[PDB]
Every structure is written in structure tokens, then in C-alpha cells.
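Here's the structure, in C-alpha cells; my notes come after.
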Amino acid sequence: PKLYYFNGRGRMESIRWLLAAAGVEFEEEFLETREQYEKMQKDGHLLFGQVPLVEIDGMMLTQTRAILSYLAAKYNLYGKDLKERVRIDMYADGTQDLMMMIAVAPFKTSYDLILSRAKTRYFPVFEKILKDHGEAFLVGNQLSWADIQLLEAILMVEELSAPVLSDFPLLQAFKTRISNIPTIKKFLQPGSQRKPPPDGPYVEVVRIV
Amino acid sequence: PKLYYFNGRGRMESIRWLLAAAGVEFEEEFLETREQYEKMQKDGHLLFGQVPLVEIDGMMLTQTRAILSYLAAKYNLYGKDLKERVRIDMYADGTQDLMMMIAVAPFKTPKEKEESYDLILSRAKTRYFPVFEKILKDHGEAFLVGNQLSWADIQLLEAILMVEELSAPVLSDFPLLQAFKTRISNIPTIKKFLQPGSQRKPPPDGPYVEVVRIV
């Protein structure tokens, strides 16, 4: 893999996460300023003219959720059956939603709502999905790319309001046991590919391209 | 299947299309007003509390893109290999983008409305079509991915008509795509679904906006 995107989280972060959890080493190449983008464009790399771009298996993939489902299947993180995979995809969607609210929030002049939506909407669902089947994992007793989604979502909400999650026991226990999976652990250790929350001129590298 | 959603296009339209093209008969049940939604919610049907809802194979599937990929793979419209599938999925996402610009444009106020439509046109005429034109040119072929009807073809068509309704010319400058329209509109299942007494649903008007602001 060779990921192309900014030196920030955005739309790639969930991909880095999925790679990392797969135990797959990747290289990046940051879009710093304006000219870089216009070059990739006109060298025929960016399909519909927009990043992410992820060079992998000789192909230059380019639309976000497209790439996730290639990865998540290549490296066996989508279930066995369509019924398992649809549960994954469903979960993966909600989280995906939640995060993207956060990811886009810095560009405004919402956070208190994302909190209402996490505390009241998303977490309670995941909490009883874990409760109702007890199990260590979300779908079918195996590490699925949905678990990798939920965790990333948890810490992403946690970064805005750390308490947040106490009320959800099974989830606290989830966070622990999944953070302690070799690949996830290594990806969370201080000197990592993992990227920060959006700050200042992340927002303005991105407005300048 | 039993689709739940409004009596309008929105997020379900692309699902009805995919069902239709599969040669699969479906039943609907329209969300008319406020109370109906709050009932489905608290009877434990809506996972993260939001429609679409599509009852199928004994399961109550509920998040858009999650249902499309169940359908599109059950009824063999995703490729044979991951490399085909990802070409589908990549194409599926662009169209998906284009349409959802249109689908959400009615809920704005007027300057935004025009400024968005005229842009959707720029984006269709200058970004998405020219890409799909040469994908057809370069490989000549009748179909988008691997000489078979894939759910991407079903996506491109729906997108074409959807852009066409705003500005019918639009597409002259894309020969191969015109021909694309003709041949795919003439596939038995697509043909039937386009005949005037159909499940297919109209563009957003006023009312649709209103029912949807009132649930």
C-alpha cells in the first residue's frame, strides 16, 4: 500500500486503522500543497478527481468506502456469509457516520450533538449487541473490521469527552480487549502512523489543497 | 422484500432499482406521518434509528450502503473477483455521490437550490460522465465491468436519467453513454420498471419535502 492524503485524519484514518489491524505495513505520501494535487489529477491517478488515493495490488483505488471493502475482505475481516457481512456493514455504517461528524466539525464556525448522538444513539446499541450475545467480538466470534471501526469511534468520541462511556460497561471491556490485540496495540504506541485530531492548519492545508 | 421509506425517491430509489433489475418482486409500505416512524423505532426495527428499512431474508436491514451490497451480491450483480468488485464499488460511489447531491438539493432555500443544480450539472458534465464515457470507449464493450450486467450499470443508468431530468441535452456530447442508455433501458427488467405504471418514483417536489420534515 501507499496511502495518499493529508498529514491529518480525515477520510484515510479509518483505512490506516484497517491496514494496521491486519498486520500490514504501509507507506504514506502526504499532500502538502496545491500543486501536488493538480499533478496526481492530470497524471490520471484520481478517478473522480478526489483523494483518498491508495496504491495497492497494482491498482490505484480512489473512492473511500470502496477501498475499505476491498481491504476488509482481502485481509479476512468481512465475515464468512452475506448475513455476517451485512451486520458488519450496517455497524460499520453507523460508526462511519459518527466519526465523519467529528471529522468535518472543525471546518465550521455540533460537538455537543455528536455527544448526544454517541451517548444516546450509537453506544447503547453496541452495548446490548455485546450484552445480548455476551461474546468478545461484534460479529461471529472473530475480529471483524467492525470491531476495528467501533474502537476507533470510541476513542474518537473519548477525545471530546473522556467519561462518555462509563455508563456502558461491556464497551469499556470491549475497548480494553481490542486495544490489547497485537496489531492494534502496536498501532496505538506513541511513535505511530496514527494521526492527531484536526487542529488549525490541518484545516488550512486542506483549504489550500 | 418489504421496503419502508417515504412515497418519494431518496435513499431507497437506488434499492428499488436494484431489486427491479434483478427481476425480484417487492412490496412497499410508506412512511406517511410522524407516529409511524416512532412506532418502528421502539418496536426494535430501526438499528441506529433511521430509514431505509428493508425486510428481507427474515432480517430487518437498515443502513443504506449495507443493503445495496447484500442485494447486489445475493442476486449476482457484484463481480466474480475482488478486482472486479472494487471497480464496481468505485464506480458505484461516484454515481451514488452525484445522485445524492440531487436528492438533497430540494431541502435547501432558493439561491442554494439553483447554485447547487447548476453545479451538479457542472459535476456531471465535467467530472463523472467523461470518465464513464472512456471506460466504455477504452474497452468498447456493452457493459461497465467484465462484459456482464453489474449493479454499477444499474447505477449509471439511474444517474443518467436523474441528471437528464434537470437538463435533457446533457449527454449528447457523450455518444457511448447515449448508446449505454438505449441498450440498458432495453433490458427486460429495467424496461418493465420504466413502464408508466411502476414502483419507480418521481423527482422531489414540495410535498415530499414536507412529509419528510414532518417524518
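Throughout, chain B uses Swiss-Prot numbering, with the displayed residues spanning 5-219 in order.
For all residues, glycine too, the Cβ spot is worked out from N, Cα and C.
Annotation note: B:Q54 (glutathione binding site) sits in a coil segment as assigned by DSSP. The glutathione binding site annotation in Swiss-Prot covers B:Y9, B:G53, B:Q54, B:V55, B:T66, B:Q67, B:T68.
The feature domain 'GST C-terminal' is assigned by Swiss-Prot to B:85-208. Secondary structure of the domain 'GST C-terminal' (B:85-208) per DSSP, as helix, strand and coil residue counts: 86 helix, 0 strand, 38 coil.
Per Swiss-Prot, natural variant B:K115 to P is noted as: Requires 2 nucleotide substitutions. Under a cutoff of 8 A between CB atoms, and with a sequence separation of 6+ in the same chain, B:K115 (variant position) has no neighbours.
DSSP assigns B:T68 (glutathione binding site) to a helix in the three-state reduction. Take the CB of B:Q67 (glutathione binding site) and look out to 10 A: across all protein chains shown you find 25 other CB atoms. Taking the centre of the Cβ atoms of B:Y9, B:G53, B:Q54, B:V55, B:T66, B:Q67, B:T68 as the glutathione site, the nearby residues of that chain (Cβ within 8 Å, site residues left out) are B:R15, B:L50, B:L51, B:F52, B:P56, B:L57. Annotation for the binding-site residues B:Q54, B:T66, B:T68: lowest Cβ count within 10 Å of the residue's own Cβ, B:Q54.
Those recorded positions from B:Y9, B:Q54, B:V55, B:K115 lying by chain A, with Cβ under 8 Å from one of its Cβ atoms: none.
Site extent for glutathione: among the recorded binding residues B:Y9, B:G53, B:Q54, B:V55, B:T66, B:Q67, B:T68, the largest C-alpha separation is 13 Å. Of all the Cβ atoms in the protein chains shown, 22 others lie within 10 Å of the Cβ of B:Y9 (glutathione binding site).
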